[PDB]
Amino acid sequence: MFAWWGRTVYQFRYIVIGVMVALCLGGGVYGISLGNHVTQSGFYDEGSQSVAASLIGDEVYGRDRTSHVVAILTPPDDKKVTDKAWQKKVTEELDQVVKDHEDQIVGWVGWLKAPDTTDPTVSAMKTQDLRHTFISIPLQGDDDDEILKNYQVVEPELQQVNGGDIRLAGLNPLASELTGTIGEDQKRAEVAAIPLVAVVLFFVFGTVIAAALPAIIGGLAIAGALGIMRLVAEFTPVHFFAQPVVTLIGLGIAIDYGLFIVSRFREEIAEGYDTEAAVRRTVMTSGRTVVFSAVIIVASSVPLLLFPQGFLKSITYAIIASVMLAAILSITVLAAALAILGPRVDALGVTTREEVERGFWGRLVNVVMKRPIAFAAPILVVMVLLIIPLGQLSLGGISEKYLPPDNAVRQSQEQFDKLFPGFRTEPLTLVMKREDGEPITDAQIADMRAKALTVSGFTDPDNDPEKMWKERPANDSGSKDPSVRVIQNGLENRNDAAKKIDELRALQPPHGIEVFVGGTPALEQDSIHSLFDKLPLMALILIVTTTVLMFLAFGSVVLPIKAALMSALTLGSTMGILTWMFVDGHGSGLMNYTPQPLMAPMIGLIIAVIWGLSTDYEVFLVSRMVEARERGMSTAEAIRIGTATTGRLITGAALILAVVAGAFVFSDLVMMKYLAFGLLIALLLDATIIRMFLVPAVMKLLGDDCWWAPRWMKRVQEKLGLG
């Protein structure tokens, strides 16, 4: 089947490059403007009962908006808030701002609206020393995106007031700071990537055109990637995190494909088969290797679709689309370009030994394959060494803890938390709804109050059981349905909540009313439980698909079993070492980050990407080995020539992703640096260890019994004809 495709691609010749370049540039120009519309409420699981409870609560009572913006204010020049003339300036300034933005801001809430007050809540608005006071600036909106987009436009006008002596914090400043750090990362990305990719391409080739071509190929492939993700975003919203990383990862991995192309054609010119059919061969081998890589990557990324995480689904869509488009379009354009330009690659040059290294590599391989036990025991000890960290795991949620302490916004947030205690809380929501729809009797409310009170472990500020479980006050933006009601109260320790939430789920309300449990801890617990339940089945389906496609590619079962165990080993190893190195040593101080319980969808996608990359290196090695076996030489000759012919190519492929991972770790956000550490350490250490020692030593044991296969295991191999 590949012969026909190769014949068509080298008969199409010239005009195809022009039409494809025109199409991809048009798509890129159309897709430049896709970052305007993004979503930020997509990390919540929609199938959980807690989110449904929250939706019913905000439908009946209206969404709360006092926690979006909190402003710490302090009078300067050693003057307290007692002076009556001081607050006049602040009130006039904020009144002018809200007048300028009456549609954009409705008003303000704080201590200044009524100095004389008897409310226990408003008296606490003012501190003991009469120095710092916090005010609340509500923002309107049906959901979060309009809230945030009206927030940044008033960000500077609200910040400048009182001569720049106000400290703003809340949920919206955090989102604005993530937008700012993504913007600076985008500014840094290309300008830091181009010199490093240029120098590594100069190192591996040293030819100006052979290095300039992949740079253009990556740029044209990413344009199509963003175009395809825009088309798929037209139906389903896409979270911001899909823009800065995934595409470039595509770019990163895409380079590898192009690298191999622009590599092997070169060595073909060392041989000698002519410009016309140079493509002939190179296209066949490039096509087979890229289709194997593409199908295995998409098969590794597809099992995550079963997860109901919308953000994770968007990431999987983006990565699958980028890999597919990069593979197909890049192989087409490079094949046609090498057909057109011909063998004159080494014409311009910079003006516009190696045998000893090969012998050393052969000696290293011989030493490796001579003694397999003294390095087999290190495998077991490092297995234990990676299992030991696995006990130390903690999972949490998204908060301000991610942001580095250097940013002034977290400094303001932590100052507010430290000096002003107890104002920010995340109480659980216990929803009562009636099937009939009749108004809820106060007797039933008291009964449910008692049933929720009978269990301990809750926080009571003024030490009387009666006033606990206070009803949610009704905001003026919700329709008060008497058939549905909610109550809430705070908690002391986040960890014990799963028990308290579980017990609240356990209790039996009266027959007439039915109960929802919700809140910020309930959604986290539901997500953790769901992923813990669906992890083994996802791993099983992933491993069976991987091994069945490995069998479909070339054959044999011992090699796929070794590959499966190898992938399990590497995914355990990288996770264990990345969770250990930060804990045992004070390595967090150098990169300036703090401990925090990791959240699970991201580590799942990291497992997916390390799976893909390690297994892609494995299938590259296996494909070259089976090519050598089809040549007809012995196993030792095949192993040595396989190491010799592509050690430099594998090293360059590893260096590309090491360079991009460095480019990411120069960023500021901690979670991104965490995933960059994971992928970098995995690729570098594990790939070096497997290529240098593990693979040659382990592939020497079985022998001829490895290639043996049942009759129906070979009939399907000869029938398909794809390989």
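Following Swiss-Prot, chain A shows residues 1-352, 382-752, kept in their order.
Per the header of the entry, the method used was electron microscopy, 4.3 Å.
Just so you know, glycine gets a Cβ as well, placed from its N, Cα and C.
What Swiss-Prot annotates here:
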- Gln40, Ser41, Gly42, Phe43, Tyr44: 1,2-diacylglycero-3-phosphoethanolamine binding site (BINDING)
- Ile194 to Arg: Binds to ICA38 with a dissociation constant (Kd) value similar to wild-type (MUTAGEN)
- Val197 to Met: Increases resistance to BM212 with 4-fold increase in minimal inhibitory concentration (MIC) to BM212 in liquid and solid media (VARIANT)
- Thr316 to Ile: Confers resistance to ICA38 (MUTAGEN)
- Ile319 to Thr: Binds to SQ109, AU1235, ICA38 and rimonabant with a dissociation constant (Kd) values similar to wild-type; when associated with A-301; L-638 and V-686 (MUTAGEN)
- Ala326 to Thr: Increases resistance to BM212 with 4-fold increase in minimal inhibitory concentration (MIC) to BM212 in liquid and solid media (VARIANT)
- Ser596 to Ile: Confers resistance to ICA38 (MUTAGEN)
- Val638 to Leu: Binds to SQ109, AU1235, ICA38 and rimonabant with a dissociation constant (Kd) value similar to wild-type; when associated with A-301; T-319 and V-686 (MUTAGEN)
- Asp645: SQ109 binding site (BINDING)
- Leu686 to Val: Binds to SQ109, AU1235, ICA38 and rimonabant with a dissociation constant (Kd) value similar to wild-type; when associated with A-301; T-319 and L-638 (MUTAGEN)
- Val688 to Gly: Binds to ICA38 with a dissociation constant (Kd) value similar to wild-type (MUTAGEN)
- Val689 to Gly: Binds to ICA38 with a dissociation constant (Kd) value similar to wild-type (MUTAGEN)
- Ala705 to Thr: Binds to SQ109 with a dissociation constant (Kd) value similar to wild-type (MUTAGEN)
- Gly750 to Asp: Rescues the growth defect of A-293 variant by partially restoring the membrane potential (VARIANT)
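Structure with Swiss-Prot features highlighted.
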{"residue": "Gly42", "record": "1,2-diacylglycero-3-phosphoethanolamine binding site", "DSSP class": "coil"}
{"residue": "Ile319", "record": "mutagenesis position", "DSSP class": "helix"}
{"residue": "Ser596", "record": "mutagenesis position", "DSSP class": "helix"}
{"residue": "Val638", "record": "mutagenesis position", "DSSP class": "helix"}
{"residue": "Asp645", "record": "SQ109 binding site", "DSSP class": "helix"}
{"residue": "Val689", "record": "mutagenesis position", "DSSP class": "helix"}
{"residue": "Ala705", "record": "mutagenesis position", "DSSP class": "helix"}
{"residue": "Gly750", "record": "variant position", "DSSP class": "coil"}
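Counting other Cβ atoms within 10 Å of each Cβ, the mutagenesis positions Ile194, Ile319, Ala705 show the lowest value at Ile194. Take the recorded positions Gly42, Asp645, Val688, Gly750: by the count of other Cβ atoms within 10 Å of each Cβ, the lowest one is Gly750. The Cβ neighbour count for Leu686 (mutagenesis position), using a 10 Å radius over every protein chain in view, is 21.
Taking Cβ-Cβ distances under 8 Å and a sequence gap of 6 or more within the same chain, the neighbours of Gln40 (1,2-diacylglycero-3-phosphoethanolamine binding site) are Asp144, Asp145, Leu148, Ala175, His239, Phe240.
Separation across the 29-residue hole in the deposited chain, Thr352 to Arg382, is 27 Å (Cα atoms). Put simply, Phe43 is the one of the binding-site residues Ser41, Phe43, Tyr44 whose Cα lies nearest to the Cα of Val638 (mutagenesis position). The closest partner of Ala326 (variant position) among the binding-site residues, by CA position, is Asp645; the full candidate set was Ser41, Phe43, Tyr44, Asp645.
Taking the Cβ of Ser41 (1,2-diacylglycero-3-phosphoethanolamine binding site) as reference, residues of its chain lying under 8 Å away and at least six apart in sequence are, in sequence order, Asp143, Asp144, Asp145. Comparing CA positions across the binding-site residues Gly42, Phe43, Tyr44, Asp645, the one lying closest to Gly750 (variant position) turns out to be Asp645. Residues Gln40, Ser41, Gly42, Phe43, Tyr44 make up the record's 1,2-diacylglycero-3-phosphoethanolamine site, and a Cβ search at 8 Å around their centroid adds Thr39, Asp144, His239, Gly310, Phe311 from the same chain. Each residue contributes its Cα atom, and for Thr316 (mutagenesis position) and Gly42 (1,2-diacylglycero-3-phosphoethanolamine binding site) those atoms are 14 Å apart. Comparing C-alpha positions, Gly42 (1,2-diacylglycero-3-phosphoethanolamine binding site) sits nearest to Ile319 among the recorded positions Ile194, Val197, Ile319, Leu686, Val689. Within 10 Å of the C-beta of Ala326 (variant position) we count 27 further C-beta atoms, all protein chains included.
Distance noted between the C-alpha atoms of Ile194 (mutagenesis position) and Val689 (mutagenesis position) is 11 Å.
Here the Cα atom of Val197 (variant position) is found 8 Å from that of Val688 (mutagenesis position).
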